[PDB]
Amino acid sequence: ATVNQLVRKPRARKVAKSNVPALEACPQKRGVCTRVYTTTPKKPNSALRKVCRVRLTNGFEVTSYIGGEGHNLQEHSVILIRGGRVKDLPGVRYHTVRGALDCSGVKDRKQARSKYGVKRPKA
Amino acid sequence: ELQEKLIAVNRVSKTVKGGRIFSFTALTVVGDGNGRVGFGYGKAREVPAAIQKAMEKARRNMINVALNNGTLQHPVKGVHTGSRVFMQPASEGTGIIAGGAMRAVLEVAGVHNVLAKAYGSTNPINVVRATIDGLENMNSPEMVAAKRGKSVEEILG
Amino acid sequence: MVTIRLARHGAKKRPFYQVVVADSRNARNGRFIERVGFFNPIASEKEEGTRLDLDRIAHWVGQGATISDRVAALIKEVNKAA
Amino acid sequence: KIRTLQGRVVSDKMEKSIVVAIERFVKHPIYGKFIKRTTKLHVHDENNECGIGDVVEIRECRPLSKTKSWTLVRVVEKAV
Amino acid sequence: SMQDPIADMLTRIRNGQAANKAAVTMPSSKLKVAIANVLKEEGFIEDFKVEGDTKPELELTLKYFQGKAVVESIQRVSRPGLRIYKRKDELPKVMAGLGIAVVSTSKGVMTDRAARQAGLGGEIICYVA
Amino acid sequence: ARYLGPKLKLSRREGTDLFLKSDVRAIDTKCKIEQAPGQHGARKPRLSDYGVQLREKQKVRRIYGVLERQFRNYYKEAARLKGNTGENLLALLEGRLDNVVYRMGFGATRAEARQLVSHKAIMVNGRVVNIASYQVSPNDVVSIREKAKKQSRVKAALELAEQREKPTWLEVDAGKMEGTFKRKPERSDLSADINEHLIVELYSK
RNA sequence: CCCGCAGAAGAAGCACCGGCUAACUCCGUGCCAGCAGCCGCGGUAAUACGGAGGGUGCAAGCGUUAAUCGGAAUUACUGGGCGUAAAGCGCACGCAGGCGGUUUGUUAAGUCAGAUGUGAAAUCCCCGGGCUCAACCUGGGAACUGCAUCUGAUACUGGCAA
RNA sequence: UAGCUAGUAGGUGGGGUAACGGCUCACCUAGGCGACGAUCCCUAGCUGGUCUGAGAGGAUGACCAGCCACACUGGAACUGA
Ligand SMILES: [Mg+2]
Ligand SMILES: [Mg+2]
Ligand SMILES: [Mg+2]
Ligand SMILES: [Mg+2]
Ligand SMILES: [Mg+2]
Ligand SMILES: [Mg+2]
Ligand SMILES: [Mg+2]
Ligand SMILES: [Mg+2]
Ligand SMILES: [Mg+2]
Ligand SMILES: [Mg+2]
Ligand SMILES: [Mg+2]
Ligand SMILES: [Mg+2]
Ligand SMILES: [Mg+2]
Ligand SMILES: [Mg+2]
Ligand SMILES: [Mg+2]
Ligand SMILES: [Mg+2]
Ligand SMILES: [Mg+2]
Ligand SMILES: [Mg+2]
Ligand SMILES: [Mg+2]
Ligand SMILES: [Mg+2]
Ligand SMILES: [Mg+2]
Ligand SMILES: [Mg+2]
Ligand SMILES: [Mg+2]
Ligand SMILES: [Mg+2]
Ligand SMILES: [Mg+2]
Ligand SMILES: [Mg+2]
Ligand SMILES: [Mg+2]
Ligand SMILES: [Mg+2]
Ligand SMILES: [Mg+2]
């Protein structure tokens, strides 16, 4: 492109689009569990993945994954929502922070406890 | 005495009536560590035989580069297919700064201090060719003085 | 009123006053017309405890600048040491 | 001895005033191509001696009107 | 149309070298004569001459060394669209000094080395290596 | 803030003697030096170039007892300084007070020298220095304090000191237990099986 | 800050180990539970799930998420393209704008050189100095690529004249 | 978002201010700005600087410092350098 053309119409960089719009540039957000259910993943994989719909403190209502084996969540349980998508589940772009707020930790977990809110075993 | 380094190993396949025939290709570079570098590329059904064919080919087809105390004479651009490489002389202590494909070639060549970067396609097979061509066209003050019909300092000083 | 005074910058428990000429209304560590030396209360006794460009100080004093008690003490002490 | 600008008169339809365009070369901040830029100034012209298209020499002065802050020092060339 | 005769000269040199021509000829000009003079003095060409009065033709006799062109790369820098001016301390050097940069200064056309040694800057006409 | 675990494990991982023991005994009579630690030590790793760079950096770090943050700051300072970056990095590493104490032989190992420094047993220009990373400068006098000079470990350590090769750039008077840091060591006087340029690459990857 | 007493005595965790990327086996599980940054795992010996042993990397921290730059030569001015991969208007004329053959003179606008003023202090950088070292504080300098004025140079671009 | 502007643009004279000035008046002239983006809308305190980057640049303006604006929202004057 000619320099003359550039001085007439300057280059205009694309604005990066975020992949986590509901967080509004916050690392976590609080929310209430509206419904807690299971869904099946994409064609290649096969499972019953645990998800929950959560209405955020900023009005946004979005679906979030519930990692780990076992959870005690029901309607009106307030949970902390963290960034991070789950690939084989379209529409779910958020994770639940295990061990934060009402959300409890994973039972008997020993390795990678800090990612699931499990206290250091007293042994 | 020459030092040889294997840059990349890749598995190719050919399809025939019965099915897929698997083979391997090997890209290697040999060097004298004092300004002479050659590259080789071999094919075989098994990896050790492919590497040995590549070594034998690499020993020939080798060229001389007029190094300057382990660094280049002047900045150089090289171009082959979509691989555009840029190299420049560097001060002592810098070491070898380059991508892997260029890193191996320069290390076996003996360039101790060089700043390099590859633009465009980083395909190792063509990056090596473009690096070799760039290093080959790089001339020295004595050769440029010989061409221009003058002395060294008459260009330097 | 133009005044000559110390702008303490230093660090915690280790002050390093900077003699500066400034309008008295501006904050202590703020706008200053001209710096005319430094003073370090803590001194290794081999360093320069106080440096003063007495000439510029005299220039501003003649122009009419007043002098803080501590800057007057510093000027008097350096002239006495000489 | 006196700071001064030189320009051409683009319009004189105002009473005792004229607008002069001062054009200069400036290296483009990024691309580099030297581009022409124009600055139009409302200038004070006693006697209305400046015709449109004339090339005039101007100097800065005190505010003379809401916009006028420059006075005509001399005409350089007129009625091209 | 024709709008950079110095570019035309450089391109004639480049294409004649590529085509292994012994000599090249082009419409002359004082600037072309000075650029040919600096090239000759720096030894990138054998010699040059001008023939005629009303439509002067300038002719450059090129030079080859090992079946190779002595001039490896000749490129215009300050093209008409974008003029490139440099100060005495900003004068570029080609191939870390192995090549030459042609500079037009207030004291005539000369190399970057000469301009630096004379403490002047100017318009970077072209690079030759 | 310091590595406290077993020491010969590191030497086994790096495949060479790191002088992590006093030396009185041949290391091969104390461990299987030529085999990597762990269940799968015997298998040999076809190690990538990044692996060899990491191994070189770890070797130097574990030789000098320096953790990653401090070593990174050392690299930044060496890069800032004029001259060969790797060479000034090695000079900075060899200028540590604990290393100087070990070279003058007051400690059988660098860890023992570090403990000596920490426990107010070393003086620099007649001043008590308790920081391991204190940079020693040319024409400095490092001395054992009188009160700590009667420790049996230092008199024991001087024998190992006289049994290892004597550095050129230090003048040690063992009788008075004092020494003079004549000059910064060059590259040539220290071991030549350290590939500092690998570290230079690793901190520019 | 220094001196004395006691006693190894009061003090090590976190992530990872299929490839990218340094570090591997056993047991449990059986496309379930589950993992995941991407590629991808899991349907009966799983180095990819969970536990153990071993190991690798950091360390009084370690990981996860969010945001910016980088890698991205992926807005390319330095530094990209347009026959078929996204990209030459259906074609022509033409105003504003961009560029312009060759010689002589003149101009000093652009350009170059020099000087002056100014570009606050702190921050970055260099040589040093003081807190036992460092962070930190601090002396002098460089820099602040700029802007304006004045005196010069006249090759190139521009103006004017032929 | 392609047109905007009647104290708007300029002038004479009077008034007002510490001061020049459509600052305000009375009258006269009918102009002024704009594709080198006026007007309109959205967004935002600016700078020395900070992060990043080989560099040019990209982002950013917390702490320190210089400047501006506001003091429940809207408006107004008084005292006073
Ligand atoms: Mg399938
Ligand atoms: Mg072949
Ligand atoms: Mg590509
Ligand atoms: Mg620490
Ligand atoms: Mg590995
Ligand atoms: Mg089973
Ligand atoms: Mg896992
Ligand atoms: Mg199994
Ligand atoms: Mg596992
Ligand atoms: Mg993230
Ligand atoms: Mg970019
Ligand atoms: Mg492209
Ligand atoms: Mg197409
Ligand atoms: Mg067509
Ligand atoms: Mg023109
Ligand atoms: Mg002409
Ligand atoms: Mg001028
Ligand atoms: Mg400053
Ligand atoms: Mg000190
Ligand atoms: Mg300082
Ligand atoms: Mg002319
Ligand atoms: Mg009036
Ligand atoms: Mg006004
Ligand atoms: Mg706001
Ligand atoms: Mg970059
Ligand atoms: Mg106010
Ligand atoms: Mg309030
Ligand atoms: Mg109010
Ligand atoms: Mg009053």
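Residues 10-166, in that order, are what chain B shows, numbered as in Swiss-Prot.
According to its header, the structure was obtained by electron microscopy, 3.1 Å.
Note: Cβ is positioned from N, Cα and C throughout, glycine not excepted.
Here Swiss-Prot flags B:11-74 as domain 'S5 DRBM'.
In the three-state DSSP scheme, B:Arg20 (variant position) falls into the strand class. Here the residue is the original one, while Swiss-Prot reports the natural variant B:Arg20 to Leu with the comment In strain: SPCR9; spectinomycin resistant. Not a ram mutation.
Natural variation at this site is recorded by Swiss-Prot as B:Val21 to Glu, annotated: In strain: SPCR7; spectinomycin resistant. Not a ram mutation.
Quoting Swiss-Prot on the natural variant B:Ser22 to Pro: In strain: SPCR13 and SPCR15; spectinomycin resistant. Not a ram mutation.
According to Swiss-Prot, the natural variant B:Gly104 to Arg carries the following note: In strain: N-660; suppresses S12 streptomycin dependence. Cβ contacts within 10 Å of B:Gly104 (variant position), excluding its own Cβ and spanning all protein chains shown: 23.
Here the residue is the original one, while Swiss-Prot reports the natural variant B:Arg112 to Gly with the comment In strain: NEA-314; neamycin resistant. For B:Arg112 (variant position), applying a Cβ distance below 8 Å and a minimum sequence separation of six or more within one chain yields B:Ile105, B:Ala125.
Here the residue is the original one, while Swiss-Prot reports the natural variant B:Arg112 to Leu with the comment In strain: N-421 and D-1023; suppresses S12 streptomycin-dependence. The secondary structure of B:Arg112 (variant position), as reduced to three states from DSSP, is helical.
B:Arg112 to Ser appears in Swiss-Prot as a known natural variant, with the remark: In strain: NEA-319; neamycin resistant.
The Cβ of B:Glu151 (variant position) lies under 8 Å from the Cβ of B:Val161, each of these being in the same chain and 6 or more residues away along the sequence. Quoted from Swiss-Prot, the note attached to the natural variant B:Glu151 to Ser states: In strain: B.
In terms of C-alpha distance, the listed variant positions B:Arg20, B:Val21, B:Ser22 place B:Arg20 closest to B:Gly104 (variant position). In the shown protein chains, 10 other C-beta atoms lie within 10 A of the C-beta of B:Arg20 (variant position). For B:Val21 (variant position), applying a Cβ distance below 8 Å and a minimum sequence separation of six or more within one chain yields B:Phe31, B:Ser32, B:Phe33, B:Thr34, B:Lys52. For B:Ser22 (variant position), the number of other Cβ atoms no farther than 10 Å from its own Cβ, over all displayed protein chains, is 9.
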